[PDB]
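Asker: Let me give you the structure first, and then I'll get to my questions.
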Amino acid sequence: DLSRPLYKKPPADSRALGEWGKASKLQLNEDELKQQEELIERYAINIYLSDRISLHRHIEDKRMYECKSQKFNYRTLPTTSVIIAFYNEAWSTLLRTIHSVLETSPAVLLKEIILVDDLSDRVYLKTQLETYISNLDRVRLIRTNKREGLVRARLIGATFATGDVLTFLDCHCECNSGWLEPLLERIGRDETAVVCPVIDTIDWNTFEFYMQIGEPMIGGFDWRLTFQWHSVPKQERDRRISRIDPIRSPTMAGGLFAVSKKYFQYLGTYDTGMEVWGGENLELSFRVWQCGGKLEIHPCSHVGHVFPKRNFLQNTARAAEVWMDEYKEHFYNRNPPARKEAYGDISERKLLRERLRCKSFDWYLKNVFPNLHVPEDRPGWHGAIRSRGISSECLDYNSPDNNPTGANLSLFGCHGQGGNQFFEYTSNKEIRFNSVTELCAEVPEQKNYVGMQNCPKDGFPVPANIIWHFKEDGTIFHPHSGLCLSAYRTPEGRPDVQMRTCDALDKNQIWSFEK
């Protein structure tokens, strides 16, 4: 049986705390409550509880049925080097990760586990961790000589790795049964596929393992270049033959991934010129795809990650500047602070991009992320909209963030900072409030105030009540209601807007775009 791991989990014990990844709850006196709280304050994870859960626990395999009956040829699958960087990790979570890899990964495929101590200061992480792992076949420890950060610590591990495939995990995870084979099987058929497990949540307080039971969410971004999840689009569903095939992901949705070692080297690994820590995966994502390149999530590979109890805008700007061509303006327009960031010397990245003969960001949007609406931002038809009548006041939409279409459109003092005063007038005659998501200005049926609704998807009908005529006189006309957009003052003298019978005179109805 070539599936056998180097070490076998002891038999599952349904009485043991957290067995199978079920939630754990301790009955604690007040002293013990205080110990629990203090470790949470220090680690942002319930280490008190982790310490009372086995380092070897089972996780119930709730994958789609087809996953569980897949057969692998273990003689021809590539090997891997699993790479785990850490900094001041609690003992029980770090070790549970190590044992999980050892106990769920077939020995014929697991060449090594390489742990990278990124200048930890905890004394238990010094010579005792070396002693503990000296008994664990194939586990290697490297220590950095300065504080490197996740990316560079990973790269240091990668330089030591000699497996066919680099598999990057992190230092508080637990692997599901059969997590590894699907990543290596896919890479064995296409060495340019960067393949990620589905990352399941392990609850930081209860240690419950929340397994995604069906189709996973996949990775994209919004035009602020903030990571956002999205559901798998129809095109990609129809491309795939089986619902357990890999799923193309426009961007990476976590830090866990497997890549051919040689291919990672060929792409230049991570962007070393970054200096700042965080957000490096957007740059990696664009480079993988543009330089030919697949980034996929594998529904049969599941790894749980302990998301702890709760900015890198320079690295986001760096990704935009290297990869996005003309489309970076749509980003800057909607995240103006990004214009100020020191993204750094990108000369060598521009050279890399040419050596690799990478394709354009236009290609990327059309072929990798066609479900993303791309704004036009036509010259003179985007920015803040200023009143003539109350000429200190700009159109301003300000919702409560627990439902973006909760407010009504209004006025507020022009700031030139975008955000709630950024608007786009569209070739399809929509007034879009699309700094964050694609929201479209509407006049509801028979009302006189102006709301927002989700814009139509590309190619779909433009509803009558979100059509706007923006005449060359500052008149913003709304055909469905027949009324015009007018600045006014409420009872209390607060500037505001309303739909009133059209009056080319009444200056509160004349308006102007600004950049």
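Since chain A takes its numbers from Swiss-Prot, the residues it shows come out as 58-367, 374-578.
Determined by X-ray crystallography, 1.8 Å, according to the entry header.
Each Cβ is built from the backbone N, Cα and C atoms, and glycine gets one as well.
Positions annotated as Mn(2+) binding site by Swiss-Prot, on the basis of similarity to another entry: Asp227, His229, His362. Marked as domain 'Ricin B-type lectin' by Swiss-Prot on the basis of sequence analysis: 444-577. One mutagenesis experiment named in Swiss-Prot is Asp459 to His, and its note says Affects the glycopeptide specificity and abolishes ability to glycosylate Muc1, Muc2 and Muc5AC.
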Asker: Of these recorded positions, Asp227, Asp459, which scores lowest on Cβ atoms within 10 Å?
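Answerer: Across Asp227, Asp459, these recorded positions, the one with fewest Cβ atoms within 10 Å is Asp227.
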Asker: Once you note that 6 residues are missing between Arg367 and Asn374, how far is one Cα from the other in Å?
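Answerer: Cα separation at the break: 14 Å.
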Asker: Of the residues in the domain 'Ricin B-type lectin' (444-577), how many are helix, strand and coil by DSSP?
Answerer: 9 helix, 48 strand, 77 coil
Asker: Please report the distance from the Cα of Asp459 (mutagenesis position) to the Cα of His229 (Mn(2+) binding site), rounded to the nearest angstrom.
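Answerer: Between the Cα atoms of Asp459 (mutagenesis position) and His229 (Mn(2+) binding site), the distance comes to 44 Å.
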Asker: Near the Mn(2+) site, what residues other than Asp227, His229, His362 in the same chain have a C-beta no further than 8 Å from the centroid of the listed C-beta atoms?
Answerer: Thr150, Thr154, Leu226, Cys228, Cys230, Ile259, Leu313, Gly361, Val363, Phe364
Asker: Tell me the Cβ contacts of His362 (Mn(2+) binding site) under 8 Å, same chain only and six or more apart in sequence, or just say none.
Answerer: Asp227, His229, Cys230, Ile256, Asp257, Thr258, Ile259, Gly311, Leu313
Asker: Name the secondary structure element type, per DSSP in three states, that contains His229 (Mn(2+) binding site).
Answerer: coil
Asker: Count the other Cβ atoms sitting within 10 Å of the Cβ of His229 (Mn(2+) binding site), across every protein chain shown.
Answerer: 24
